[PDB]
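Notes for the one structure printed next.
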Amino acid sequence: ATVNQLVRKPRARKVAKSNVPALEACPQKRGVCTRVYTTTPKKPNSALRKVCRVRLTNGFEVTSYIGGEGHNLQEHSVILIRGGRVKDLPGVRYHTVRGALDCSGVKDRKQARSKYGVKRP
Amino acid sequence: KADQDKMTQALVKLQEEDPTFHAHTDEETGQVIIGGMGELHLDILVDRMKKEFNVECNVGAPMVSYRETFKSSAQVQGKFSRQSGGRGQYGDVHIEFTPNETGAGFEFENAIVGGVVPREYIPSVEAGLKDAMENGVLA
Amino acid sequence: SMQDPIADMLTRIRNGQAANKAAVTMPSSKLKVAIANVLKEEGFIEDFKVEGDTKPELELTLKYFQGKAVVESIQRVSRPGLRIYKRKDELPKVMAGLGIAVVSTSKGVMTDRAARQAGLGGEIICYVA
RNA sequence: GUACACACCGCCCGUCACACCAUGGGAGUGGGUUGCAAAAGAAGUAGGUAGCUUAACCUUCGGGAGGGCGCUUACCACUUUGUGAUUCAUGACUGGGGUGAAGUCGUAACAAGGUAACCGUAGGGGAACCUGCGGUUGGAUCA
RNA sequence: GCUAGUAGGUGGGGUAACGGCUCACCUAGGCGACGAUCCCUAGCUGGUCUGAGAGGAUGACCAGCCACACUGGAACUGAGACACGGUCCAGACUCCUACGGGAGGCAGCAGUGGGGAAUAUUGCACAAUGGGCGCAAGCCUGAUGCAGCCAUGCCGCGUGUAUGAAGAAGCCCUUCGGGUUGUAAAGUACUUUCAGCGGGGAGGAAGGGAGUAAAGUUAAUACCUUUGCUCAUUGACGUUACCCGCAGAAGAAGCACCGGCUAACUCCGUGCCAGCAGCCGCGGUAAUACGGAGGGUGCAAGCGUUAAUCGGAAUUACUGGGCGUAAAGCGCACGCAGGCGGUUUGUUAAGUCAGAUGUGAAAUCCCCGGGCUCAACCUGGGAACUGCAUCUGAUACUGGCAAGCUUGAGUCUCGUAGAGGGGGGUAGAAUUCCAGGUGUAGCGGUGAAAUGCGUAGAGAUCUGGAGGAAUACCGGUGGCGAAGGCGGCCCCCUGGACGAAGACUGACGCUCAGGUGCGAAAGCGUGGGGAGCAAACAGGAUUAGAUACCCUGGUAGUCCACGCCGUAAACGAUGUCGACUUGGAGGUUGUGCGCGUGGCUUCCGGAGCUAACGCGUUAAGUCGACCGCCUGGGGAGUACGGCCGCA
RNA sequence: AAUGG
Ligand SMILES: [K+]
Ligand SMILES: [K+]
Ligand SMILES: [K+]
Ligand SMILES: [K+]
Ligand SMILES: [K+]
Ligand SMILES: [K+]
Ligand SMILES: [K+]
Ligand SMILES: [K+]
Ligand SMILES: [K+]
Ligand SMILES: [K+]
Ligand SMILES: [K+]
Ligand SMILES: [Mg+2]
Ligand SMILES: [Mg+2]
Ligand SMILES: [Mg+2]
Ligand SMILES: [Mg+2]
Ligand SMILES: [Mg+2]
Ligand SMILES: [Mg+2]
Ligand SMILES: [Mg+2]
Ligand SMILES: [Mg+2]
Ligand SMILES: [Mg+2]
Ligand SMILES: [Mg+2]
Ligand SMILES: [Mg+2]
Ligand SMILES: [Mg+2]
Ligand SMILES: [Mg+2]
Ligand SMILES: [Mg+2]
Ligand SMILES: [Mg+2]
Ligand SMILES: [Mg+2]
Ligand SMILES: [Mg+2]
Ligand SMILES: [Mg+2]
Ligand SMILES: [Mg+2]
Ligand SMILES: [Mg+2]
Ligand SMILES: [Mg+2]
Ligand SMILES: [Mg+2]
Ligand SMILES: [Mg+2]
């Protein structure tokens, strides 16, 4: 680009879109579970990972991963979601915060308890 | 459906105000069931939701989850074969479905003799049955 | 078409040094002769000579050291497309002083060193190191 | 030569089936903003003055001056009407796209890939594609 | 494209004042590609965050400025308002009522409901600072000073110190020997911050009073004022900061992580499950990756996670990037605006440069110092604020102006080569067809066949005729053209290029958004033409199938005139112009004297360049001018909108 | 110069 060309049209930056649009620049967001189900990961991984469609207070419905082993989440449950995609689950871009609101902590957890909402044993 | 959101909030508040008022969702039927100390009680609660909470709701008899069972004992063979397109898949199993004592539950028996069915495939056989039994065989 | 004769001179010098040419010739001009004088006094060129009246021709005799061109670099700074004028405080230091920068000042075409002493800035013609 | 490297028992394309996501079109349906053409005219201010009334000044003591009220006009807010523009939401149904199984149908490309491939265009066909016309080498082969 | 009080003028009115501010009249202006108008978004700044910097992001708290006060209007009063806690009108909404009528505006401080992931007490004092009123005393002050809550941040500190080895127990590992946990423990000495208890006790307090004396004051020594002097008092915080004593180690450690990136590894579960996961990836018989345990590592009253900004990212490259094959040269050209421009003299000084002066709030940042026990924090001074004005100079370059000059560019004179273009005419070969003759059973086709053709005489051969399309050989890394393209021969009209030797003009140039023109094939419209060929279509084969490839047929089209379409791997995948930089071997077309000197072109190759391949005086080398264009793969050159088209 | 491997 010549200076004259740049005079006519300046250098343009990038949009830099977010990977967590539903949060709307918020650390966490409350929501209600519309369907708690399981899905299979894409190749090469293999399992039955647990997910839940959740309608946010902002009015966005998004699939959020329920981390840990076992969950007390049923339909019509008030949960707090946060940012964090699941690489092998296409579409899942959010993670439920265990131990906040209805969502209970992972039972029988002795490591990384803070990340699974488990009080000090 | 718009009221459903408001209904949730309404139930929470009502439950806090009145101890004897209870609300829960039956997982099987996927139905929120309200509990009270009488017809008059629940009537008042419902009307309060309709006005104060502005949630138009309709009450009714709680749906009942039914189960099924086999009345007769029979031996049946199940066979699969798919060689139509490229890779071929085959499997055959001879199973006897006998009525179990009520309450005992599913009791899969591996009576395979001479390894006619490979040991590795036997767990899958049970898994297949369990999944099929989870689904209705009648209604 | 030709729109920068100074850069043409600088290019001929650089191309000459690479081709190990004894001397380069070009159409003469007051500014070219001015710059030639600067290079000669700094010992970047051996000597220069202008011949002709109707069409004066400037011949620059190039100097090589240990079989290596004395001029290692000669880059035009201010160009027709982008003129560059620096103040005396903003004067550049080519190769941390080891190289020279030809600056056109009101008092005349001179090195960055000369201009800095005289307390005069101006158009930075080129950097010769 | 090559798009192969558990190395041609390689790699690899599209339809159809199923699931899911985002999205275009869509009789329309509900909002926001706004243009133009009008209508309207509270309060206030200014102007004028049918009438009505009046502390300070003047006066022949009657009045006069001046003021107020009232009325009227101009400006103008709400509001109203018609007709456009724009934007947002939503819509029976419909088009293509993306992702996912280990479904089905073929094998189009990669070797000359078994009809070299590809580009523009036209016609045709379940699909990958096929055929014509011109162009390109980003084809191999020559003993 | 926009504008009609619009743009300007004249006069009057109006304002504190200038002014289309307003009005009458006159003129037809004004604005806009240096982006008007319209649409979307938003308080601005000092500053904050990030960055080496240039920048990027951002504008809570602090300070300056602006705007706003239920919503939409409007004045009034006043020095000042079109006024948070004023008025009037209208509206929305709420409230009180005796139902006859009234009332209200937390975007002041608390506080409530609601919304949300989420943000605190309906606190104390006017002691201090500051403000209103007043003669003063004083009064008012949710300003302000303090207190409350919150790990929300920054900073400081404590949770002990020393000793303590068979180093116990236990745990864990184990090579079943030991080892590790680990001086860690226990034990033995020992000090108590901080906490708690009790005791003592700064500074923020200056003033204002009562007066008492002096001076002034004037008639007065009155009064009052001023300055000394005396005396009693003036704190919310506050049970203050801080100091002393008290006894006791008491009352004080958590969180994440250990496959690599990246500091920290084993055992045992689980067995592509259950799980993990920033990225790469792990998990199907032990998995330092999951689950749990031991041990280790990093941080610490915090530790993680999520969100967010900048950096790293030279990944929008001004600093500081690219376009032969990776994304990227418009199909080609002309040309306006624009950008840039050869050499000389004078002149100006616009840019540029120098100096002076004014300004650039404070705070903040930085530096050097102080005060807080230290730090955080507070404070003195300086530097800085990179800028913007103005005045006086310099004038090299750039710009302007004037006069120039050939070297760029162009004109004229002469000659040469060419499938350059447009129009018309004509020749030969061949195919097909038509008519006739001769002649007899095959012909034709394929990998092999078949369909098809033929005794209703084919095919072959000969003669005559018809019509359309294309031009063998020459012919070529030949030539010509901006590109697309252009090939029998002849005539007519016309473009460009190149060479030789002069003359002439005098920078007249280069590039070019927009714009305009040209632009293979296919296609489209109208009217012709139609031999051959051939999309579609039909039949025969092939094949598992064969909407194909092959065979037999065959229509549009291919041709012409005129109009439209505007695209191709329209490719050298290489924009145009100019200058410069080793060689060798060829093709083609001039010119001079076997040797030269021009134009164009092919191959090879040096330096250099390149990721490599390669390119290499016809650059992809070295530079300058200008234009176009790119910023992961898909989605997609698609959707929508506009423009164009008969489609 | 069959076709599929
Ligand atoms: K759809
Ligand atoms: K093909
Ligand atoms: K084609
Ligand atoms: K006006
Ligand atoms: K307002
Ligand atoms: K650059
Ligand atoms: K021009
Ligand atoms: K000058
Ligand atoms: K035909
Ligand atoms: K261009
Ligand atoms: K993308
Ligand atoms: Mg729609
Ligand atoms: Mg009125
Ligand atoms: Mg193929
Ligand atoms: Mg092929
Ligand atoms: Mg090919
Ligand atoms: Mg076909
Ligand atoms: Mg071509
Ligand atoms: Mg705003
Ligand atoms: Mg950058
Ligand atoms: Mg790059
Ligand atoms: Mg490319
Ligand atoms: Mg090109
Ligand atoms: Mg100047
Ligand atoms: Mg000049
Ligand atoms: Mg000619
Ligand atoms: Mg054509
Ligand atoms: Mg055919
Ligand atoms: Mg044919
Ligand atoms: Mg194109
Ligand atoms: Mg191209
Ligand atoms: Mg041009
Ligand atoms: Mg080469
Ligand atoms: Mg398109």
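Going by Swiss-Prot, the residues shown for chain A are 2-122, listed in order.
Heads up, the Cβ atoms here are built off N, Cα and C, so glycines get one too.
Now, the feature entries from Swiss-Prot:
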| type | residues | note |
| --- | --- | --- |
| VARIANT | A:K43 to R | Confers streptomycin resistance but not hyperaccurate translation |
| MUTAGEN | A:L57 to H | Protein is not incorporated into ribosomes |
| MUTAGEN | A:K88 to Q | Confers low-level resistance to streptomycin and a 15% decrease in the translational elongation rate |
Legend entry - Spatial separation of A:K43 (variant position) from A:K88 (mutagenesis position) - C-alpha basis, Å: 9
Inset, instruction - Only counting partners 6 or more residues apart, tell me which same-chain residues put their Cβ under 8 Å from the Cβ of A:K43 (variant position). - result: A:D89, A:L90, A:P91
Inset, instruction - Find, among the mutagenesis positions listed as A:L57, A:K88, the one whose Cβ has the highest number of other Cβ atoms within 10 Å in the structure shown. - result: A:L57
Legend entry - Cβ under 6 Å from ligand 9: qualifying recorded positions of A:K43, A:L57, A:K88: none
Inset, instruction - Using DSSP with the three-state reduction, classify A:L57 (mutagenesis position) as helix, strand or coil. - result: strand
